[PDB]
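Right, one structure below, let's go through it.
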Number of protein chains: 2
Amino acid sequence: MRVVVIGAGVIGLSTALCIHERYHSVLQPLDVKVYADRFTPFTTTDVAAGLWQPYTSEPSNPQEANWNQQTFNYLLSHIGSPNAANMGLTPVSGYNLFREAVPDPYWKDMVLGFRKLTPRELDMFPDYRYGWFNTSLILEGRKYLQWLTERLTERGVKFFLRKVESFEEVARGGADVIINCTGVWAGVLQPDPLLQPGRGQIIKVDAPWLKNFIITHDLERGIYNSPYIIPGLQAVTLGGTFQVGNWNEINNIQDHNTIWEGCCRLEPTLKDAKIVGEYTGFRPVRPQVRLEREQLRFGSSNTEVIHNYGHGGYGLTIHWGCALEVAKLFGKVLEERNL
Amino acid sequence: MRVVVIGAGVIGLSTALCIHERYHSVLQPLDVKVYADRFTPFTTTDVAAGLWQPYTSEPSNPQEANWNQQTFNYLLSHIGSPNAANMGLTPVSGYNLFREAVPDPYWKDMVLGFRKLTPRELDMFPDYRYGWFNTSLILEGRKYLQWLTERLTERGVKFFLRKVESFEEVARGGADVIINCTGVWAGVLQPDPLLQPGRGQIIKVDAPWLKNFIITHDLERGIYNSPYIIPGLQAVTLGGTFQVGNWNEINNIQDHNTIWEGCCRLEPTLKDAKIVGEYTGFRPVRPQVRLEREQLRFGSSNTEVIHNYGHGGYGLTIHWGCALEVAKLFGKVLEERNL
Ligand SMILES: Cc1cc2nc3c(=O)[nH]c(=O)nc-3n(C[C@H](O)[C@H](O)[C@H](O)COP(=O)(O)OP(=O)(O)OC[C@H]3O[C@@H](n4cnc5c(N)ncnc54)[C@H](O)[C@@H]3O)c2cc1C
Ligand SMILES: Cc1cc2nc3c(=O)[nH]c(=O)nc-3n(C[C@H](O)[C@H](O)[C@H](O)COP(=O)(O)OP(=O)(O)OC[C@H]3O[C@@H](n4cnc5c(N)ncnc54)[C@H](O)[C@@H]3O)c2cc1C
Ligand SMILES: N=C(Cc1c[nH]c2ccccc12)C(=O)O
Ligand SMILES: N=C(Cc1c[nH]c2ccccc12)C(=O)O
Ligand SMILES: N[C@H](Cc1c[nH]c2ccccc12)C(=O)O
């Protein structure tokens, strides 16, 4: 059948692939196309630091932790393959610093080697007073996008640089099912006051001697302003902002300065990191991820729509779960058609 | 008094500095010079991977462990300073893989976060079956040499490219006290059948996505013969050879191939690492480090000599301890002179 994936960010691409991988033998003509107004390096995904780490507290939608876990495993499993880095993946170990004692993350056991930092360790960071240590993964957006793309491409999924106007339009196109993976911009296709830009700017700097991530946490200053540093495949991400509702898409000087000053403070060696770029992107914020089926009817047209958006600042971290999920629904959609 | 340090590797330089740092104030006319036939990038030190980690086997002498510990601390203490990386220092976390259960290292508590790997972790490198995980430091030779050098230089220590032919000789120059830090070549100045070249060749490769060290152990094949990988400040060290008695100083193709093949197995992603260089060096092997005073008399000449050599494959790892030690003796030498 006719399937159209709207979006070419981590979400759509995975999902496209995932659906395609799982039902191309179960269905001869299984046409997949991907429509997107932006492709890497242009998506939000392309800006993401890429570290796998959910949020401190358990998700309102309890199922989401499983998605996080499944993602971590699919990733871990590729650790050992000669392709992992080509896939934009590698293990990274690091610190979560806090200014006071804090309960253990629900994912404490999903990552490798979770443990509370000792005082000697804490002295490596004179500001913080409590924290954790653990090993995890880095799944770099831009790279993963390129991989997913090559994979899809070989599987014959076709891409089109298009701005979808209305689901109707697509549907009118011929779409049988439509997978909505439009991230923060999902609103335009259908309003959702729940969804919102969680803006973040970051500085990319060249500072190879930094081998571990350090993610600082402020307790009376929202989730993002604290400075954070995340070593990636080829550069380091200096970070520190999460402004909900800001739609400004240009990097701002003060943000640049606060990020720079904050990190330089947490890691004085940055005093010599060469800055290689700055970026800003919109985390698709929503209280809970929207991943559900929805029948849209336009006259005589019976087109199904599966939503998968609102992954906030953890899209990479949870991408695979949701993908598996959409697949399951896409299956039911297929089952209702008796295949 | 006139003091002459023979050697400009990690050992001499530290020692020079260290002595100078403590008695420049106290000792009246204090004149330190460093004589060496090789300077970075030419020393053995310049080839060292730079990871702090003593041998897995217990200390040969007691002092060796304290020296190791003192070194680790002096290093840790600079973690937080904005100079550390300029000093060639940074934390690095990593794995020690074994093919069977093995007792815990005596340094288990000197490093940060020592812990036994879990099975999931073990899965990352299938061939092994047991191992550890811990965080430590990297003190890169070439860089540390340059730092020590600048420091010494500012303190006014003078350097001379020269080949000492006999302690006597140098004694003749009016040298008051000589510090022998000639590494494997210490023999020539005075025979020591205990000392021997522990040859090691390594490939430097560009593979930034590798953030942690992995040090394999073949228990039958000896120490540092198994493949090992150690991410450094700007490149990665592929390693794997420790041939005692080999004085060949040219990189050998076979070695290059076994190193390359071994690491490529342990870490398949290396398939795409660009090789940036190969190097070979002589670990100054000796059953116990030689660090002791020795009066050499030549006619009417009463010149003291303090030896500090034979640090094997753990020179960086233990440099500071020994330095502090030589200092203490140099002090006694000064005390016997009533200052
Ligand atoms: C600064 C920052 C750091 C981050 N770091 C991390 C991290 O370390 N770990 C982690 O897991 N997550 C992180 N994230 C979150 C991650 O970036 C997002 O969760 C993820 O990128 C969301 O993916 P997406 O495909 O849903 O959105 P995007 O990647 O933005 O995908 C949007 C896609 O839909 C298209 N599109 C939308 N509407 C239409 C339309 N009407 N017609 C056509 N095409 C349309 C766009 O062209 C694009 O193809 C970070 C995000 C930011 C901003
Ligand atoms: C392949 C390899 C990997 C290593 N990795 C590590 C590691 O990861 N961690 C660690 O702690 N250690 C490591 N080591 C060990 C470390 O390299 C040595 O322990 C350390 O370099 C010894 O320092 P040194 O100054 O005593 O010898 P060198 O660095 O070789 O110093 C020799 C100096 O004395 C001079 N000299 C000698 N004789 C004379 C003379 N007659 N006249 C004038 N000058 C003279 C030479 O020019 C030079 O100045 C490694 C070594 C090798 C070979
Ligand atoms: N996910 C990241 C990195 C990050 C900063 N603070 C965090 C707290 C919990 C989990 C992740 C993070 C981002 O910049 O969006
Ligand atoms: N010191 C190193 C690295 C190394 C390889 N095997 C080891 C066992 C114990 C301690 C260190 C190592 C060197 O290459 O000399
Ligand atoms: N080299 C001789 C004597 C001398 C002067 N300064 C030092 C320092 C270290 C050893 C010897 C010397 C000279 O300068 O006449």
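Going by what the header records, the deposited coordinates were determined by X-ray crystallography, 3.1 Å.
Cβ coordinates are placed from backbone N, Cα and C, and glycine is handled just like the others.
Going by Swiss-Prot, these are the annotated features:
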type: BINDING; residues: A:8-11, A:37-38, A:43-45, A:49-51, A:163-164, A:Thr182, A:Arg283, A:312-313, A:315-317; note: FAD binding site
type: BINDING; residues: A:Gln53, A:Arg283, A:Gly313; note: D-dopa binding site
type: MUTAGEN; residues: A:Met110 to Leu; note: No effect
type: MUTAGEN; residues: A:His217 to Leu; note: No effect
type: MUTAGEN; residues: A:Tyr224 to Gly; note: Decreases activity on D-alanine, D-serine, D-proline, and D-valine
type: BINDING; residues: A:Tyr224, A:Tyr228, A:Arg283, A:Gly313; note: D-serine binding site
type: MUTAGEN; residues: A:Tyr228 to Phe; note: Reduces activity
type: MUTAGEN; residues: A:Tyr228 to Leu; note: Abolishes D-amino acid oxidase activity. Gains amine oxidase activity; when associated with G-283
type: BINDING; residues: A:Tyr228, A:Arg283, A:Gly313; note: D-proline binding site
type: MUTAGEN; residues: A:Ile230 to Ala, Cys or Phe; note: Alters substrate specificity; when associated with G-283
type: MUTAGEN; residues: A:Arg283 to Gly, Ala or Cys; note: Abolishes D-amino acid oxidase activity
type: MUTAGEN; residues: A:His307 to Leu; note: Reduces activity
Across every protein chain in view, the count of C-beta atoms other than its own within 10 A of the C-beta of A:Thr43 (FAD binding site) is 25
Quick one: largest C-alpha distance among A:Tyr224, A:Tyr228, A:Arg283, A:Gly313, binding D-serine per the record, in angstrom?
16
Other C-beta atoms that fall within 10 angstroms of the C-beta of A:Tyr224 (mutagenesis position)
20
Quick one: among the recorded positions A:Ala8, A:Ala49, A:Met110, which has the most Cβ atoms sitting within 10 Å of its own Cβ?
A:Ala8
Between the two most separated Cα atoms in A:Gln53, A:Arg283, A:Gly313, the residues recorded as binding D-dopa, what distance in Å do you get?
15
Going along the chain, which residues six or more apart from A:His307 (mutagenesis position) have their CB under 8 A from its CB?
A:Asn180, A:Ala186, A:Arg290, A:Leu291, A:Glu292, A:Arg293, A:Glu294
Nearest to A:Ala8 (FAD binding site) by C-alpha distance, among the recorded positions A:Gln53, A:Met110, A:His217, A:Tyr224, A:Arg283, is A:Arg283
May I ask which residues of the same chain, at least 6 positions away in sequence, place their Cβ under 8 angstroms from the Cβ of A:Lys163 (FAD binding site)?
A:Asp37
Run through the Cβ atoms and count how many others sit within 10 Å of the one on A:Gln53 (D-dopa binding site).
24
Those binding-site residues in A:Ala8, A:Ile11, A:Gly315 whose CB falls under 6 A of ligand 3, listed in sequence order
none
Provide the number of Cβ atoms within 10 Å of the Cβ of A:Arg283 (mutagenesis position), excluding the reference atom itself.
26
In the same chain, outside A:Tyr224, A:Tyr228, A:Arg283, A:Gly313, whose C-beta lies within 8 angstroms of the Cβ mean position for the D-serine site?
A:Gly198, A:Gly200, A:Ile223, A:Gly239, A:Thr241, A:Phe242
Near-site residues: D-dopa, ref A:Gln53, A:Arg283, A:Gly313, CB cutoff 8 A to centroid:
A:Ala48, A:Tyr55, A:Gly198, A:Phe242, A:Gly312, A:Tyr314, A:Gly315, A:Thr317
Cα nearest A:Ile11 (FAD binding site) among recorded positions (A:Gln53, A:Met110, A:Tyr228, A:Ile230, A:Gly313) -> A:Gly313
Within 8 Å of the Cβ centroid of A:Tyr228, A:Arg283, A:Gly313, the other same-chain residues by Cβ around the recorded D-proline site are A:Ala48, A:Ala49, A:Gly198, A:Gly200, A:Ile223, A:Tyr224, A:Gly239, A:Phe242, A:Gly312, A:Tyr314
Max pairwise CA distance, angstrom, over record-listed D-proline binders A:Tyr228, A:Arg283, A:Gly313
16
Near the Cβ of A:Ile11 (FAD binding site), how many other Cβ atoms are there if near means within 10 Å?
32
